[PDB]
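J.: There's a structure below that I have some questions on.
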Amino acid sequence: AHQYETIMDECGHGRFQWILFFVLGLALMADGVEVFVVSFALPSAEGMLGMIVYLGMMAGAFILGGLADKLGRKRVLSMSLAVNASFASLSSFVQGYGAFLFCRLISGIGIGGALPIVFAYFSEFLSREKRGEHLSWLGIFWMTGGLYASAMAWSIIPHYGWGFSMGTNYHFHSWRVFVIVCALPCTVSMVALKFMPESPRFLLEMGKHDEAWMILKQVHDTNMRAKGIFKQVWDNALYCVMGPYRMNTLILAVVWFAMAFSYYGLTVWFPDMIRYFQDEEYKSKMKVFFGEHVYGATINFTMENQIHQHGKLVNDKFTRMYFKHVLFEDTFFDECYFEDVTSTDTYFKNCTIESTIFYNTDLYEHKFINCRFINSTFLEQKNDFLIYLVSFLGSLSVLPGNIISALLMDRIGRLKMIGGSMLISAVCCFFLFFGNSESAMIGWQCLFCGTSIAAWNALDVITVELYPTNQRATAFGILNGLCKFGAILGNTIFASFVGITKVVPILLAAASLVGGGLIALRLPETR
Amino acid sequence: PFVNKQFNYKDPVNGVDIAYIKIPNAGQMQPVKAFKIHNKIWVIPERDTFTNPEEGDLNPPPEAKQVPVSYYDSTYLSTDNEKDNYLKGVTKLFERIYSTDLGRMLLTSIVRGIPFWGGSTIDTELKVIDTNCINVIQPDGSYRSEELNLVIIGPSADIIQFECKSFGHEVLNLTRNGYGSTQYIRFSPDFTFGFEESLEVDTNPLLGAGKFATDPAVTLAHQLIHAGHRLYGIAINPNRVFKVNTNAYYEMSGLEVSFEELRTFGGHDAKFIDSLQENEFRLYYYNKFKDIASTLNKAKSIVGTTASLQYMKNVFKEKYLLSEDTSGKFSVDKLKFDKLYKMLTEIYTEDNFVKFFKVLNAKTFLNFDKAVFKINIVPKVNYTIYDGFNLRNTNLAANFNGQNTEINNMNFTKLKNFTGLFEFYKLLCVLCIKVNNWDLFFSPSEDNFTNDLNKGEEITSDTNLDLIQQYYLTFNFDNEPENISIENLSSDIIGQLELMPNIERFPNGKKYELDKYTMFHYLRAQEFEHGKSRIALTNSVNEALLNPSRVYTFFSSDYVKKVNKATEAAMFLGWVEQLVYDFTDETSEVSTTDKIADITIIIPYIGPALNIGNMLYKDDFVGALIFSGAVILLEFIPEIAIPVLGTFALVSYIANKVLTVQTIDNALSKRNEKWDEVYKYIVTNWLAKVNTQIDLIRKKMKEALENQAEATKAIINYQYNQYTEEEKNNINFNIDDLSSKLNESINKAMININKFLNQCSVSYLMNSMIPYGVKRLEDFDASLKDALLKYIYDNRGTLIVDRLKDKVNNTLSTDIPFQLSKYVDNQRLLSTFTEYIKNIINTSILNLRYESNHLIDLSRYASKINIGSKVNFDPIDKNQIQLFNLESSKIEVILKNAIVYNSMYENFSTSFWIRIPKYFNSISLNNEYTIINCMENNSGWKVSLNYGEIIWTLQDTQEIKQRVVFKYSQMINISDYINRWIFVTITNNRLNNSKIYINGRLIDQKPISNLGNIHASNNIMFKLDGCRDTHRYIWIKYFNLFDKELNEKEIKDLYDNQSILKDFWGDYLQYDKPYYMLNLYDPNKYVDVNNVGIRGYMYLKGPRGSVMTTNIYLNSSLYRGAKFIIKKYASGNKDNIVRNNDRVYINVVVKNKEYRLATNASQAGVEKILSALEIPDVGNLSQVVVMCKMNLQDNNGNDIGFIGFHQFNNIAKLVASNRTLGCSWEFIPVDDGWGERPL
Ligand SMILES: *[C@@H]1O[C@H](CO)[C@@H](O[C@@H]2O[C@H](CO)[C@@H](O[C@@H]3O[C@H](CO)[C@@H](O)[C@H](O)[C@@H]3O)[C@H](O)[C@H]2NC(C)=O)[C@H](O)[C@H]1NC(C)=O
Ligand SMILES: *[C@@H]1O[C@H](CO)[C@@H](O)[C@H](O)[C@H]1NC(C)=O
Ligand SMILES: *[C@H]1O[C@H](CO)[C@@H](O)[C@H](O)[C@H]1NC(C)=O
């Protein structure tokens, strides 16, 4: 390892490592856009039914994550991103929600094993001394992914309900083109990976040292010109946990679970909380009507946000109008006529409806509660942009917090950084309680995010520096699967805990971060 | 097509479809031409002089055969043009018989029936029969033997003798042992029989004379059915002959009718054989098929053929429908054997082909053919490819005029039959006369009918148009055995025809001496020679028979006095009008005395006309018939005797619980089957020995009336000829109009005489035949009940109890109703029977009917009929009664003080029609109120209504109430029990049970045995009582009471009896009134208009929606779609009521403007999309519609199609096309009783 390290040090940093860094940041962008399309696109397409794809990611992170250490890093990444791109393109040309969700699940299977492979790949190419910086830089691509995936989303599909609707025409296919275009970074990465070579350290590990010498010579020449078996893989995974690597992996798993719990809970909690705040503000408004006697009136316009009590609507007529958030209680209709009336959230209660006609309407049976009809009849019957905006802003908030981690991890360390960041984020979380406003929420959101990226970067480096080239991939893979696990958890609890309480989720979050930021310290030093 | 590549006559001798042929024969026969027409069928254009050696000449024999009609010719078929025409005709007949699906199945059955190769003396070998193949000689010089099934050869010496022959064997009787063989059909298509039919006037009262020609397709079909019986080896023994008695003077001298002819005729004739002989034949044929299956199992070798033994075994197992259980062990199953036997016997009949072809044919073989008609079939302008002689779109199609010679005379030419008009004759003397043989009564002998009634029976644990289409659907196709290669046989195929049993020549010229005049003397006394001398009518047969110039008549003395008077030129027109009017007067007379049981129209002048019973007076005949029933009409009384029916023995499984219940159930089932079998035997005996005499009497009346008309117009023309030139030219006259009007009078009289004879036969059956069976049969019931009682107690209890004794006392104390619907088809007979029972039973306790502007009781028992002031009557029909919820909306009926008993109502019934409005007010829930009352002092009965249910309550003095209820829900999409006319009847047997029936369907029974004494009400109350609703009103009509309990049969037909088209509610449909539309096939949708005009169309859309009121009713909306109005087009009735077969126009209201309905029939496709046009439309488009179904007709009378709908792509458009449904529709008049609000 000494001679390989020395020759890699002599190779230095130049054109080749930058080109590889770009063609790998493409895959990290693909991972980011997958996280976005699973956490803010499917849940608004239908609820958290699509989340199951996260579970699929888990399997990928263990199936395509641990396999690479026994088979290869370029081949495994090639296959994984190829299957992701192919099945996403197939998902684009799909009719029905079930087939689309299955295609998304297999795409998640394919992509969930990309992050461990890309990090392990790039870790065997850069100089030992200048290792923390460049790896850290790669992280930003991940975040950029979400930003891009958000920025385009509100431009293409700012209309919820596109998932559970197949009776529409061949138009309204904005979701189809969105799914097509979200597979762009992975497609460009697949185009690019034909030129990049395999991992030199892994290739030397397997054998054929002449090929390793050839790739080392090619890297050196490029830099000079610029400057002028599943049994084996399961036993390998067990060798990463219940063996010499026992305490380190346990601590790393705890830290990864804690961060992927708190972060992936809050990132989805914040847009939900802002929507709930807007909903609470809206509900505060209503016209109460008592003792009406409406005689011979033809209604044509739209009346909204009203309640009627003890009304006596005699010989009325509702034709070609919109009912919006209007309630009827104890109202006595009489020979009224309903024609081409379209209703939303309206509900009739205890009403006596007599001699009416409901022709060409959507006022179904379920809109009537404890109502008595008399001589009546029933004839033939018929943007959440902010969310995306909020998401974008959050993803964007970490960019400044990343550079300040990029050119600093070689000074403070790889253990102090994560510890501090986690603890600092937990403090910010404890200030949330105080905040109660649109500006307040997004401010807190941004703040948290900005201080919640150094940790992730430190985490990535510490988890890729510890294990050797013969357990790295496998190890990274399982920690990524566990990260995907924490994601599901936070994105489920925090999500469900909206409009019932605020302290509980926040306290919970704070606790997790504290816990992780206190256990992170008990880790082998790597400098 | 069945026959492709028409083969002309002068095509070459290629060898596979046209070739020279050697037929099997006893001796030597020269090469003979023929044309293969299909697989395994051949047609030989030559006369049959080769099969039978005795027939070497074509000269008529000196001894004419005992046949009703026959023609002989020796130069027929001689020339080549005749051969070509013969073959064209036979090809056309084959394609026509193949066209109909039933005929298609028959042709397939003929094709598949290859004879069995059982000719090997060694049991384990299969060899072809030497005598069932034909040697085809090729032009090269060599011949090849080929098997086949049918050969068509020109007629024998007797040209019109069409028959079937087979080549027999020395020891094997092929035709009756399951083997079968090739059949040779002596047939010709160029000649047809001519018979006479007098039972068509029911459908076509404008029919003239008879003399109809039988469709040659039917005759070929009869020959084909004979063949089909013979290929499967199921022919009945020819020596089994339906023998007749020939001793008496009135008995027909003799004629052979084998049972195979009775089977092949089918229909009415098939009932001449009892079930016992049929069962014997079925068992024998099943045993023979078991034998052939056993032989096929035994055989493991074949010699003389190329193909595999397995292939021939497959062919034979398909032919005989055998089953092999994967072990090479063939077996036949009783189910498939029964199906095949029924298909060959009961399905393939002449009657079914006649029904499918819609052509005339004699209903019985007794109607002997009376002429020979030369026809021409080759041209299509005479005999259409599809519909026979009845060409569509022409005058011949209507009234079956195609088969009528006197209209379609250019197609049929009469020939002189060579059987003498009086060659076979009998002599009658008292003055001697001669009678032709074929004009006598048919008297079957008693030996032809047998019974196994006396044989006892033991019961063990386990003992026991449309159908043509189901058989066709189940039928198999695409499996026709391919032509097979065989080693060629010798140059000459020796063989003898199947031996026919000898028939001795029946004696001719017998003399009979009698002390009385028979009807033959009277029938001869009305004939004449139409000589030059004047012919005089007379009232004495003794002079008319003796004097050739005097003719007997049975009309009144004034008539003969007039017709014997000379008159002058000015007087003759008055003379002829007087005589035609008077003739109609005698021919139209009917007696009014109807106290006799169901002989309502007694016609007197039948007496002196045919000397029935030896009276010469109309009044004396009427008295004799009234006294003696229908016996006097029959020439000889048919003896009927039912011996004692055998007992029933039950086996006992000691300590059994569920097998014994099965034993009693099987006992009941066999009781029912025994009742059915004895009724069937009685019916077949009646039909054999009663109906034939009545048919002969009807024919004699028809010919008597025709002879009277002949004599009348003969004497009139004699008087006409007396004039000089100036009188005959100045005073015109023609005989055609006189003949037409006299024939029409004959027809109107003949309708009456036909109906009269119908009730005579039916009354005789119901009176003097069924009691003899029923007495022995109820004695059998008594013995069976005794046996079941002995088992139901058996002085022990280790058994399984009151329910069993209740059941046995119930069913074995009552009688099963007797109906011929399950025994006969003759529609005329069917109607008379049922119509009778119901019409007579009408007379009952109270017959409340509103006629003559008053509500009266036609049963002349009701004392007084009170009418309230607040009752209402329907102007369109005065018989409807509307009752309101007011005190004076009341009707009181004063029941006769005679029939009022304390313990009456032991067996009685009520029936009426109710229309109920739709309940609105919620207080009416659980609000019971009596609508009809006959209860006094806490005893009587009452009919009451409550929320959607009808309640019949019986109540005795001792508080024992019995309520039977019929309920229906109001929350249903379509209802048959609201605002509709509902027939309700209640049957009561105070001994056993009370039963309720609605519109003729079973609903509920409850025991009323616990009821004691139920005192009779003084009067009958019609009033709402206790109904809290202030608007409730009823509709009731045709209320009737029955002093005896009724039965399912008499109640169901009653429904139809009391039932002019009706609307949804059952009320009369009316003209110039709007109506909504509803199709029964698709109820949930309504009709809608689109862009009216020629391009416009009607379509089906929806859903119709729903109108409801909570916990009271829910139902789909009814007033949906454009309303339809109906107005007169050519109906002459002043009133706006529609009746059946009324041609009217149909209009529709669209945005309150009226549109014609019409369509263009020239559009492609059978479906004719109708359209809504403006009133100023063009008359070319079909808009006349006949009347619940409606049929659109073209302006020329052609039926465009039944009005319905077709699913034209995604639009359910409306069509007039020529489906088991879609022809059912319904009109919805606007009704105040329903209450749904239109807009
Ligand atoms: C539901 O509709 C039904 C029928 O559509 C209503 O019942 C009807 O009420 C009217 C008004 O009282 C009755 O009219 C009567 O006419 C006679 C004759 O002209 C007049 O003398 C009376 O004074 C009265 O006006 C009508 O007979 C009655 N129909 C029936 C079948 O009862 C009913 O009121 C409506 N509402 C409810 C809650 O049922
Ligand atoms: C509905 O209204 C009726 C009459 O206005 C009243 O009697 C009834 O109690 C009401 N029901 C409820 C629970 O509002
Ligand atoms: C409804 O009708 C009113 C009265 O005729 C008319 O002023 C109004 O413009 C109509 N509604 C709309 C939205 O046009």
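We count from 1, first residue shown onward.
This entry, so its header tells us, was determined using electron microscopy, 5.4 Å.
Heads up, the Cβ atoms here are built off N, Cα and C, so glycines get one too.
According to Swiss-Prot, the protein has these features:
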| type | residues | note |
| --- | --- | --- |
| BINDING | B:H222, B:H226, B:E261 | Zn(2+) binding site |
| BINDING | B:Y1081, B:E1167 | ganglioside GT1b (d18:1(4E)) binding site |
| MUTAGEN | B:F920 to R (Swiss-Prot position 953) | Whole toxin is non-toxic, almost no binding of RBD to neurons |
| MUTAGEN | B:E949 to A or Q (Swiss-Prot position 982) | Decreased binding of NTNHA by receptor-binding domain (RBD) at pH 7.5 |
| MUTAGEN | B:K967 to A (Swiss-Prot position 1000) | Decreased binding of NTNHA by RBD at pH 6.0, none at pH 7.5 |
| MUTAGEN | B:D1135 to A (Swiss-Prot position 1171) | Decreased binding of NTNHA by RBD at pH 7.5 |
| MUTAGEN | B:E1167 to L (Swiss-Prot position 1203) | Strongly reduced toxicity, heavy chain has very strongly reduced binding to synaptosomes, decreased binding to gangioside GT1b |
| MUTAGEN | B:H1206 to W (Swiss-Prot position 1253) | Heavy chain has very strongly reduced binding to synaptosomes, binds much less GT1b. RBD protects against neurotoxin less well than wild-type |
| MUTAGEN | B:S1217 to A (Swiss-Prot position 1264) | Reduced toxicity, heavy chain has strongly reduced binding to synaptosomes, heavy chain binds less GT1b |
J.: Could you state the whole-number distance in Å separating the C-alpha atoms of B:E949 (mutagenesis position) and B:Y1081 (ganglioside GT1b (d18:1(4E)) binding site)?
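T.: So the alpha carbons of B:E949 (mutagenesis position) and B:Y1081 (ganglioside GT1b (d18:1(4E)) binding site) sit roughly 28 Å from each other.
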J.: Using the Cβ center of B:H222, B:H226, B:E261 as the Zn(2+) site position, which other residues in that chain lie within 8 Å, going by their Cβ?
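T.: After dropping the recorded site residues, what remains is B:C164, B:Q223, B:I225, B:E260, B:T264, B:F265, B:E350.
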J.: Rounded to a whole angstrom, what is the C-alpha distance between B:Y1081 (ganglioside GT1b (d18:1(4E)) binding site) and B:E261 (Zn(2+) binding site)?
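T.: Just about 45 Å between their Cα atoms.
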J.: Work out how many Å separate B:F920 (mutagenesis position) and B:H1206 (mutagenesis position) at their Cα atoms, rounded off.
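T.: If we compare the Cα positions of B:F920 (mutagenesis position) and B:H1206 (mutagenesis position), the gap is 38 Å.
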J.: Cα-Cα, whole number of Å: B:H222 (Zn(2+) binding site) versus B:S1217 (mutagenesis position)?
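T.: About 34 Å separates the two Cα atoms.
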J.: With 2 residues left unmodelled between B:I800 and B:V801, could you check how far apart their Cα atoms sit, in whole angstrom?
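T.: Each end of the gap has a Cα atom, and these are 6 Å apart.
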J.: Rounded to a whole angstrom, what is the C-alpha distance between B:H226 (Zn(2+) binding site) and B:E1167 (mutagenesis position)?
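T.: For B:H226 (Zn(2+) binding site) versus B:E1167 (mutagenesis position), the Cα atoms are 41 Å apart.
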J.: Rank aside, I only need the closest one: which of the recorded positions B:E261, B:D1135, B:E1167, B:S1217 has its C-alpha nearest to that of B:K967 (mutagenesis position)?
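T.: Of all the candidates listed, B:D1135 is nearest in space.
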J.: Within the chain of B:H1206 (mutagenesis position), which residues six or more apart in sequence place their C-beta under 8 angstroms from its C-beta?
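T.: B:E1167, B:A1212, B:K1213, B:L1214, B:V1215, B:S1217 - these are the non-local Cβ neighbours of B:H1206 (mutagenesis position), listed in sequence order.
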J.: Between B:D1135 (mutagenesis position) and B:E261 (Zn(2+) binding site), how many Å separate their Cα atoms?
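T.: So the alpha carbons of B:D1135 (mutagenesis position) and B:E261 (Zn(2+) binding site) sit roughly 54 Å from each other.
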J.: If you count Cβ atoms within 10 Å of each one, which of the recorded positions B:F920, B:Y1081 comes out on top?
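T.: Highest number of other Cβ atoms within 10 Å: B:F920.
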J.: Where the criterion is a Cβ under 6 Å from an atom of ligand 1, which of the recorded positions B:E261, B:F920, B:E949, B:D1135, B:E1167, B:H1206 meet it?
T.: B:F920
J.: So if I draw a 10 Å sphere around the Cβ of B:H226 (Zn(2+) binding site), how many other Cβ atoms end up inside it?
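T.: So the Cβ neighbour count for B:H226 (Zn(2+) binding site) comes to 20.
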J.: With 21 residues left out of the model, how far is B:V430 from B:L431 at the Cα, in Å?
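T.: A straight Cα-Cα distance of 6 Å links the two sides of the gap.
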J.: Including all protein chains shown, what's the count of other C-beta atoms within 10 A of the C-beta of B:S1217 (mutagenesis position)?
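T.: I get 19 for this one.
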J.: Inside 10 Å of the Cβ of B:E949 (mutagenesis position), count up the other Cβ atoms and send me the figure.
T.: 14
J.: On the three-state reduction of DSSP, what should I expect for B:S1217 (mutagenesis position)?
T.: strand
J.: Here are the recorded positions: B:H222, B:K967. Which has the lowest count of other Cβ atoms within 10 Å?
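T.: With the recorded positions B:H222, B:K967, fewest surrounding Cβ atoms within 10 Å: B:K967.
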J.: Just to verify: the residue among B:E261, B:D1135, B:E1167 with the fewest other Cβ atoms within 10 Å, which of the recorded positions is it?
T.: B:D1135
J.: If H, G and I count as helix, E and B as strand, and all else as coil, what does DSSP give for B:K967 (mutagenesis position)?
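T.: Once the DSSP labels are grouped into three classes, B:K967 (mutagenesis position) ends up as strand.
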J.: Across the 10 unmodelled residues, what Cα distance in Å links B:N1218 and B:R1219?
T.: 10
J.: Please give the Cα-Cα distance in angstrom between B:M1187 and B:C1188, rounded to a whole number; the 11 residues between them are not modelled.
T.: 7
